[PDB]
Protein chains: 4
Amino acid sequence: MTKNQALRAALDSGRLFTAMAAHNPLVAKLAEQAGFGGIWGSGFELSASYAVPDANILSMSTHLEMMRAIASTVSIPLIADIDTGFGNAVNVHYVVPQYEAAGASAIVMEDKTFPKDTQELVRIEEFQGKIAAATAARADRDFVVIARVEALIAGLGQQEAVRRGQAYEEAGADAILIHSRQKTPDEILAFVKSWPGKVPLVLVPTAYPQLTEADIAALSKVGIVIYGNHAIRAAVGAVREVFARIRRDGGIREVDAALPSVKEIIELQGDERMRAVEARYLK
Amino acid sequence: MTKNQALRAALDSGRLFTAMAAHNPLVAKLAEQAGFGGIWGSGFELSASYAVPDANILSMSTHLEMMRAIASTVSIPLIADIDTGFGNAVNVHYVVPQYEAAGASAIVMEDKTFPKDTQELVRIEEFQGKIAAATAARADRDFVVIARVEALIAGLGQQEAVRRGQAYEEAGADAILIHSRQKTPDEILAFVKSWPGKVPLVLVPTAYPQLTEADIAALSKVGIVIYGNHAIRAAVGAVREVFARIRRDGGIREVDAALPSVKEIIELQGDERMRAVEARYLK
Amino acid sequence: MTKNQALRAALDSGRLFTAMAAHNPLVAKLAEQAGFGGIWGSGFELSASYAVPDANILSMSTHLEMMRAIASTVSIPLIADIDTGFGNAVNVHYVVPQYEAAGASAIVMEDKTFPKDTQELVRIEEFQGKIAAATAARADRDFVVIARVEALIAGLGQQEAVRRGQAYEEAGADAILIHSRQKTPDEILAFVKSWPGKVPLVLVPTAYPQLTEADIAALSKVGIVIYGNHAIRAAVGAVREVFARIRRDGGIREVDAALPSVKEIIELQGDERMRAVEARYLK
Amino acid sequence: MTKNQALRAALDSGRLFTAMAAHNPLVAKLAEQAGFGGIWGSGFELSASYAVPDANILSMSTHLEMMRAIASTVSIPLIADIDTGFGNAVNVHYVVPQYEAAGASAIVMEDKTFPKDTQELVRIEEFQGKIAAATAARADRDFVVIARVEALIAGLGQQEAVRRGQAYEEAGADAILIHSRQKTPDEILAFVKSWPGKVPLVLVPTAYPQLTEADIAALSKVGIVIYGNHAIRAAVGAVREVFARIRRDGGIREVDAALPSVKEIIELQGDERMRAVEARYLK
Ligand SMILES: O[C@@H]1[C@@H](O)[C@@H](O)OC[C@H]1O
Ligand SMILES: O[C@@H]1[C@@H](O)[C@@H](O)OC[C@H]1O
Ligand SMILES: O[C@@H]1[C@@H](O)[C@@H](O)OC[C@H]1O
Ligand SMILES: O[C@@H]1[C@@H](O)[C@@H](O)OC[C@H]1O
Ligand SMILES: O=C([O-])C(=O)[O-]
Ligand SMILES: O=C([O-])C(=O)[O-]
Ligand SMILES: O=C([O-])C(=O)[O-]
Ligand SMILES: O=C([O-])C(=O)[O-]
Ligand SMILES: [Cl-]
Ligand SMILES: [Cl-]
Ligand SMILES: [Cl-]
Ligand SMILES: [Cl-]
Ligand SMILES: [Mg+2]
Ligand SMILES: [Mg+2]
Ligand SMILES: [Mg+2]
Ligand SMILES: [Mg+2]
Ligand code: NA
Ligand code: NA
Ligand code: NA
Ligand code: NA
């Protein structure tokens, strides 16, 4: 079963699929080993690892090559964040095939205008055209196109958010990712209740840690839950703490015992496989 | 004062310079903020972040571009690990100028043969030629060339290790990095005592957490101490733990409070600077 | 004298500076050897060499790395085509320092909106902000910022074209590149006559081969003439012809004599330098 | 029929397959349009386009990404030059899957030692192990592994050249590429006559333009003829000539008529396809 079939099977079966953010292949491997359903190739986490704002500063190829390296490391589906498609429908058309060829099983594209000005969203018809270009360019029909509706964030209201969602589904979107920045999950939950479309919803509840997977499973219309930036946050917290301890203690004497050993990193690099290759082919 | 002058000033002054491993620019920024003297652009940490063995599997350009991204983020000197120079003296000659142009203040090159066979080290004269090619290719004489002696690891003994160190210094090496895999730091300390050369020594005491910076400062001949892989180890430990907690709890309800906030990552991405640029130029 | 000083000296002296398009470093080296004043790092020629449309399909990093490779090969100034700045003023701010660090002595940025819709140009004030962000981000004040006015191409008329030119110069543009698609050079020449600003003009007269350098030197207000796509055209013509001859003749028997020899390519690769490095450092 | 099946079908059918060198996708497209059977992703042509010696100076990723861009442009098989495998059998194992995933239908790997010293070839058994690692790592059994024997160039004689060829075929090589630097094709033809193996031979007769395809078809044992560097030579000759004419004439007045038009380059960039995408999806 291909990774694309696996993703599709999850969406079609009604199971709740979980995806975790990853800013490099090692983190993606740890996510797979932890049991998540898929990897989220987050633009926010990649730009954060590079210490640059998440505002289309990183090159498209830096993200695309990272997607390729992650997909060649894990056996679970990869969902790629392609922001606004790096341009208009023509750019979308040329970019989607490269993400599919890099091994991603899905892309997430949002309806925000690019670049930011001093409208917040692109016209409904313009975005429908971008979604249609994405589904036209894919080679494997199992490849998934997810349209991200930013109407709530833009402060446009629930009625406009549902209208865009329905228009994107009409254009060929396989799932709709709806996002909220409200303090409470009231807004998001009201959208889910009102959602009239046939395709599944995708939530990124980073702003609402109180919404557990059990709470989300209770929402039959949601097919995917994404943990949007927890890997980079976990890494920053531990690195910052270990660096401060080394500088306070003037060394690694107290900190070494608590860290994973060098041998554990070498195993995560796939040393066992390398050992078999060396044993059978280094002659 | 340029980063290269800063590094040189540290070596020449007699202060003990500390450098921390970094596998991406964010980690490098956290190292700078923590107070380390320099960043170590570790090939072991970069290959580990890609989940591939540290055996010249990653492309030279993947490491070189990472060095460029780290140097454009931090204000402290960057020491680049270039393994065996990606070839012979001709390759060294073409590669060193690219690392210098990427912003690194020093390179570390070791005398192991490449690629591994089924001798362990290259001939003394061959390596002298590689060091000479490195110092000939550098543009800024302040740029530092560090020769890494692997004779102890190769099991060749102390006398051969000192002989190579002296031969590399004669060829132009600005510092000698000596490494041991022995369980106890006895071997390393005996080498330091016996070292007759004029240039400073560089230690990577990952195998001896008991050797503190105070213990190393007591070794007048050592000018640099490098923490070789603690960033990737710290990151792996926290990521693996947070991923397991999310999967055990079926969500981020218990884990979110402990993590650095999204706002802290956005500040680390340099949002303040981005805010000034937006305020003054988005019109 | 730095490449940036060289460019500046040309602009300030009143000499007419010539720049030739190059899609790779070899072509750039041939341009230098032929005697041109500078290299034009054409987005049209790079996208053509990749067989993709010149419509922001290539990644910014593919062009930036090509600029780096060209600047490390030639000793004459490189003028980089950065299209619309890969975004708004914030993107311009983050991108310009990378082009300067790659070795380019100037960038050319145009006032077209990106991406294309189904207004043609961005507002005058928005572009002024992008030019100001570019000149604020440069480190070396000798680095040159050239603003390309597309008002004539957009069919907006001469009065609006001059107004934008003056507004961009007010925002800090060091030169104004004005372009025409009219069949005859009447439109372009009328703009030059009317130009009231103090900075030099830049012409890309690809559409008017009848306008010679002597004709352009006669235009005191023009400081740079760029040959926009002749390298890729020359290469396509000869390659296509040699390929057809080989397939017609069933071999290279008739064609080999006319081609430059393998020895000539090896010299262009800088074999002599490589021979000195081998002789002095391979030991 | 996949590109790999197409290549295999050519080798198995007994037809003589022709492959032309290409240093970028545009040249590769022109080769396809001219009628060649396949593209040769020459390391010599790519390093020449970058104005650097063909001595493993370019990064492996620079060549691999170029292979990816060429394969996504042409519909005919691509044969990738991977030099000595970028290391030993372990490196070969990690590299081959990346070339296959980039779209190449075959790789060519030679038995020279890397890097050059002050033996010329690696031991027969070491190379057999590298070939075995290559055929073990490929996913599609149709993917072709070509072993290049440099024994004649090394001055080791015909008997040793045939012995290596047979040993590499025993290790799994699908074809043997044999090369000569002798002035006359006597040496090469004698090798072909003596060749006792079952797999086809591959010739790169750049040094013998007198050996036509008809002469090679007459050699039943040769299954592929590669034109090794004619694209870069043709391009250099025309570019150098057009640049000299522009500088002599002080303009493009005399040269423009002879060049392919801008409209022809735009068609080669695939503008027609872009026009359909714009018409159907830009809304
Ligand atoms: O080879 C893969 C292994 O590394 C892991 O990810 O589990 C599934 C496999 O297909
Ligand atoms: O701009 C730099 C700042 O970001 C930090 O790293 O401290 C020193 C500065 O030069
Ligand atoms: O080294 C350079 C040489 O290669 C050429 O381009 O002419 C000027 C020099 O600075
Ligand atoms: O789409 C391809 C076309 O562009 C050309 O190369 O011929 C064969 C096709 O498969
Ligand atoms: O980048 C992300 O993680 C996102 O878009 O949610
Ligand atoms: O890669 C490293 O960190 C090293 O070489 O010590
Ligand atoms: O790309 C070019 O050559 C241009 O913009 O003129
Ligand atoms: O690089 C080449 O073209 C070769 O190896 O023949
Ligand atoms: Cl990372
Ligand atoms: Cl990374
Ligand atoms: Cl090219
Ligand atoms: Cl190229
Ligand atoms: Mg994102
Ligand atoms: Mg290392
Ligand atoms: Mg352009
Ligand atoms: Mg080659
Ligand atoms: Na990263
Ligand atoms: Na990394
Ligand atoms: Na090119
Ligand atoms: Na090229």
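Chain D is numbered as in Swiss-Prot; shown residues: 1-118, 126-290, in order.
This deposition comes from X-ray crystallography, 2.0 Å.
Cβ atoms here come from the backbone N, Cα and C positions, even for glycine.
Copied from Swiss-Prot, the annotated features are:
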ACT_SITE  D:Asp54  active site, nucleophile
BINDING   D:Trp40, D:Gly41, D:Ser42, D:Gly43, D:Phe44, D:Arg155, D:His186, D:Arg188  substrate binding site
BINDING   D:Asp81  Mg(2+) binding site
MUTAGEN   D:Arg188 to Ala  Reduced affinity for substrate
Diameter of the substrate binding set by C-alpha atoms, the set being D:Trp40, D:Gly41, D:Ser42, D:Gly43, D:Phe44, D:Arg155, D:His186, D:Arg188, in angstrom: 21
Nearest of the recorded positions (D:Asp54, D:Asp81, D:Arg188) to D:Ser42 (substrate binding site), judged by Cα-Cα distance: D:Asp81
D:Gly41 (substrate binding site) versus recorded positions D:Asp54, D:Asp81, D:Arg188 - nearest by Cα: D:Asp81
Per DSSP, three-state class assigned to D:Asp54 (active site, nucleophile): coil
The residue listed as 'active site, nucleophile' to D:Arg188 (mutagenesis position) - Cα separation in whole Å: 16
Residue pair the residue listed as 'Mg(2+) binding site', D:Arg188 (mutagenesis position) - Cα distance, angstrom, rounded: 19
Å between Cα atoms of D:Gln126 and D:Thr118 (gap: 7 unmodelled residues): 10
Against chain C, in sequence order - recorded positions D:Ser42, D:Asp54, D:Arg155, D:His186, D:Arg188 with Cβ under 8 Å: D:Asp54
Position of peak Cβ density within 10 Å, selected from the binding-site residues D:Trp40, D:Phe44: D:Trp40
Neighbourhood of D:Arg188 (mutagenesis position), C-beta criterion under 8 angstroms, separation at least six: D:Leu159, D:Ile160, D:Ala214
Number of other Cβ atoms within 10 Å of the Cβ of D:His186 (substrate binding site) across all protein chains: 22
For the recorded positions D:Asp54, D:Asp81, the one whose C-beta sees the most other C-beta atoms within 10 angstroms: D:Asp81
In the chain carrying D:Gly43 (substrate binding site), residues 6 or more apart in sequence that have Cβ under 8 angstroms from it: D:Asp54, D:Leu58, D:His63, D:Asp81, D:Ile82, D:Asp83
